[PDB]
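Enquirer: Below you'll find the structure I mean.
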Amino acid sequence: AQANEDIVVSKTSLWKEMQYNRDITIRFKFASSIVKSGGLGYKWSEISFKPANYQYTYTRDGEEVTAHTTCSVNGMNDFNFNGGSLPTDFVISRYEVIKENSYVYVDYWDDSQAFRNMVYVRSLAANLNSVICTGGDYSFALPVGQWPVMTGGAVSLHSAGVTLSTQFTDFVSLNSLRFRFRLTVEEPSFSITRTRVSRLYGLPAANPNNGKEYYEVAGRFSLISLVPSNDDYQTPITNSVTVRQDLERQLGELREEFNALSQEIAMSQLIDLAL
Amino acid sequence: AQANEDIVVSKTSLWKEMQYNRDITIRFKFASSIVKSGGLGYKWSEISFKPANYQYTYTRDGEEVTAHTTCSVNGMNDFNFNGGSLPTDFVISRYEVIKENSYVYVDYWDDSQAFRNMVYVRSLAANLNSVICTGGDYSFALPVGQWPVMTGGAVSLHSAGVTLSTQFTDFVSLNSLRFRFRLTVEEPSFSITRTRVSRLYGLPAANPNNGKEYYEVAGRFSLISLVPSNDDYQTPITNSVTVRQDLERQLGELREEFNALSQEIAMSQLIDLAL
Amino acid sequence: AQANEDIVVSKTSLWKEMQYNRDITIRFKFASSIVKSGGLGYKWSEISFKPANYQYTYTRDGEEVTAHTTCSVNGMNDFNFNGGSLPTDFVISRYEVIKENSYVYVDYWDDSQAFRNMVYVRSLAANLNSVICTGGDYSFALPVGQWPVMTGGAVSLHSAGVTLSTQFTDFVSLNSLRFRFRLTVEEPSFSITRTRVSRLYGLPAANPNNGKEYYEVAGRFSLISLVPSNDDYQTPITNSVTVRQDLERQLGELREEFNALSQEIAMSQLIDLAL
């Protein structure tokens, strides 16, 4: 056997079952959507996770292989902290934190032959070593006074069942292997500095990557794919996405309204400033 | 014969033709998009239909089926109502109403064997009884004065042709059966109370669901699908979607601009409280 | 041998390899998103290319072909101009221009037999003639003063390698042929009136279409597709889409914030105007 076997478990005139075994380096990354409310600047609408893409390249055994991994979270816990009700009080309406009840979906795709025409897969199995994602420090740009910082928060990712997924980005639609990761809250806890909250275990979305370029997991997978026998057929990969046109229309109308209102406000201020 | 047979009509080494005949309980739902124009709040930008997902789980004959149904509207008619150009008058720039000339699409997918690898389908036929969708009572909120409530509106969906489609959500991409419904307006008439619009037939987008958790229609479908012979292959079902990155960037840009403007307004209002 | 043959290069019980040769009329267009900042109204946030859909019908030999095209731009240079930092000074933060270093993608799909089950394709080749795309006139509608107009800009799209891709919209998902075009700058040059910028080549995103219905290019392609033997088999074409729910929720929250702020501003003007 070998670390990157390529076995033919069946063949036919037009189709063939190919067994692919591979050792892969899954480098995944977190993306945080931070929405801040309007007013003085002491209110934050939300700090949540969103799916994050990451395309990279690494050296296999004598080969330069280009991979694309997208990370996402499920079963997140929404926490809320209030400094009061006045406009000056620091308050976050909600923010997502990862706990033992959550899952992390890291779907990995590669340019190897194991993914070229992956439309049907059976006997899918994998091995994955656990890792630790430690929470970094994220500071809040308050208009006045001290700056709170959300520091800490570690979760150990442990391997779970692997399945089949699809990465839908604006450029490429890829048929990927979704590795599911369970989480265990670890000793490094997260606390909001200068706030009445601390020593609570999890990994908030404020700064999951903690300044790290990525989180790397060395995995292995073995699958059987039903692909055309001729190794020339190529499934469409590159994409032209024009989804959610109604959302674009709403964004345009909202921007038009905001532009008109801001134009009126700016004129009403400049007339006074022109004394 | 059976209500839920799994017949074989052809088989080869790697592929086969499965004739699936199944009874289904299509539970669908409407989604209303409401955009309210800025200002005193006496006008609404748009009241439109939008695609609506609904994932449920119902008991078939001895088994539990997890179903995912997505509803959409086509050919919607654009009505409008304005009392004048005065800011303090009721104005709906454009709202969507469903009439006979329009159609209702319902994509339906199940975790049963009939949808495991549905990529190719032929001889797709179905039977599907009609349903009645009545209109709810949606109230319009104003700073002061009366509250015109849009009430009434009923339309009967009658079964029409059936095709194949794809349900694209934020979590799952599903090859599904698209049931098409023609429309016949029923006796109830939608009208805005305390307003000069009444005796109008159709189904508006204000509150299509009428407070119902779902609209349920019983269906049956028979189809022949070209599926891999081994009942262990799996087409990707879940998804990791990061499309419309430019739209996210524009949303962030406008959020930043609005935050700046709101902070400016807050500073201006706070300066007026010094003495 | 005729221009629109569909030859059988292989056939089996359930699958076959078909050689489709077709002469097509690709009609495409450029879509541009123009984002305008707030303030007095002398700052455009950006003028950027975005994917552009266009569905049409053209007469083949004795039959009408319904085609769907999607244009996109890759590797577009970003040019910025800032005459002065003052609010009243004209500014365009960044606009996209396509040069030799840029590429134009055009995804093309038809209701013909060549695209009906296009999931696996080999031996793909094409013959496409070049087309000249010239930018039109776009006027910057400033609040008060002169309106600069950006006029000119001409490039030649020369046929490049052809591959597979997929067009995703709010209505259809189409496995399609991706024609790539390289760019060669032409004699006409884009310039902005009443500005110290001119004699620089490219195709600015302000008005690539030159106020024209479409850019038409006659092409031909030959491909070998692995499709089900029975032609009654159909893959999904239409889709129901609910992608980017987080985006819609954030847009709704932003709309609520804007409505609250605008109502507050309008009430402030009303009370300030009440003597």
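All residue numbers given for chain C refer to Swiss-Prot; the residues shown span 248-522 in order.
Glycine too: its Cβ is placed from the backbone N, Cα and C atoms.
Pulled from Swiss-Prot, these are the listed features:
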- C:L287 to D: About 50% loss of association with liposomes (MUTAGEN)
- C:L333 to D: Slight loss of infectivity. About 50% loss of association with liposomes (MUTAGEN)
- C:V391 to D: Drastic loss of infectivity by blocking the host membrane permeabilization after virus internalization. Almost complete loss of association with liposomes (MUTAGEN)
- C:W394 to Q: Slight loss of infectivity. No effect on the association with liposomes (MUTAGEN)
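Help me picture these features in the structure, burial and contacts included.
Expert: A 10 Å cutoff on Cβ-Cβ distances gives C:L287 (mutagenesis position) a total of 20 other Cβ atoms nearby, all chains included.
Just so you know, the Cβ of C:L333 (mutagenesis position) picks up 9 other Cβ atoms within 10 Å once every protein chain is counted. According to DSSP, C:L333 (mutagenesis position) sits in a coil region rather than a helix or strand.
Note: C:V391 (mutagenesis position) has no non-local neighbours, i.e. no same-chain residues 6+ apart with C-beta under 8 A of its own C-beta.
The DSSP secondary structure for C:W394 (mutagenesis position) is coil. Its Cβ taken as reference, C:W394 (mutagenesis position) is surrounded by 11 other Cβ atoms within 10 Å in the chains shown.
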Enquirer: Among the mutagenesis positions C:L287, C:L333, C:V391, C:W394, say which ones reach under 8 Å of chain A by Cβ distance, listed as they appear in sequence.
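Expert: Only C:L287 pass the 8 Å Cβ test.
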Enquirer: Work out the three-state DSSP category of C:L287 (mutagenesis position).
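Expert: Note: C:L287 (mutagenesis position) is coil by DSSP, not helix or strand.
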